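Colleague: One structure, as structure tokens, below. Some questions next.
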Amino acid sequence: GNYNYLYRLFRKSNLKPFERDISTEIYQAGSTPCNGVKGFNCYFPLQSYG
Amino acid sequence: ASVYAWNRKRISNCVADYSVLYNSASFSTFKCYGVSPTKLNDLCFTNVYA
């Protein structure tokens, strides 16, 4: 398994053309705020291709 | 019901509030495979099999 290539699974909004997002901030996927901490409906945005 | 005789409920001719179902914290797993969880309140379907 080559897991070195990653894609942004989660983001709040669509990018501009030629826009790069490398920010490793947490995403809020539910009503509950995450406060930078993983949990229920709190996921890392970057997941790797298998 | 049991899993060999799973109960099938036909959801039709009604308006469905998926925001209450999605914002509930009692559910330990909420995984969609053909749609988006945040777009369930925006999309329309012919019927739902539960």
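Here Swiss-Prot sets the residue numbers for chain A, with the shown residues being 447-496 in order.
Keep in mind that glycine also has a Cβ here, set from the backbone N, Cα and C atoms.
OK, Swiss-Prot features for this one:
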type: MUTAGEN; residues: A:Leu452 to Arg; note: Increased resistance to neutralizing antibodies. Decreases HLA binding to NF9 epitope. Increased binding affinity to human ACE2
type: VARIANT; residues: A:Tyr453 to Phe; note: In strain: B.1.1.298
type: VARIANT; residues: A:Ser477 to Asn; note: In strain: 20A.EU2, Iota/B.1.526, Omicron/BA.1, Omicron/BA.2, Omicron/BA.2.12.1, Omicron/BA.2.75, Omicron/BA.4, Omicron/BA.5, Omicron/BQ.1.1, Omicron/XBB.1.5, Omicron/EG.5.1
type: VARIANT; residues: A:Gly496 to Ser; note: In strain: Omicron/BA.1
Colleague: Applying an 8 Å Cβ threshold (strictly under) against chain B, tell me which of the recorded positions A:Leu452, A:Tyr453, A:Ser477, A:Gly496 fall inside, in sequence order.
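Modeller: Cβ contacts with B, in sequence order: A:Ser477.
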Colleague: Give the distance between the Cα atoms of A:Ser477 (variant position) and A:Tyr453 (variant position), rounded to the nearest whole Å.
Modeller: 24
Colleague: Can you tell me how many other Cβ atoms are located within 10 Å of the Cβ belonging to A:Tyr453 (variant position)?
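Modeller: I count 9 other Cβ atoms within 10 Å of it.
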Colleague: Could you tally the C-beta atoms, other than its own, that fall within 10 angstroms of the C-beta of A:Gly496 (variant position)?
Modeller: 7
Colleague: Check the DSSP secondary structure of A:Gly496 (variant position), expressed as helix, strand or coil.
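Modeller: SS state of A:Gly496 (variant position) = coil.
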Colleague: Can you tell me the CA-to-CA distance separating A:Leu452 (mutagenesis position) and A:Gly496 (variant position), as a whole number of Å?
Modeller: 9
Colleague: Looking only at Cβ atoms, how many others are within 10 Å of the one on A:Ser477 (variant position)?
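Modeller: A count of 11.
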Colleague: Would you kindly give the Cα-Cα distance separating A:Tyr453 (variant position) and A:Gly496 (variant position), rounded to the nearest Å?
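Modeller: Answer for this pair: 11 Å between alpha carbons.
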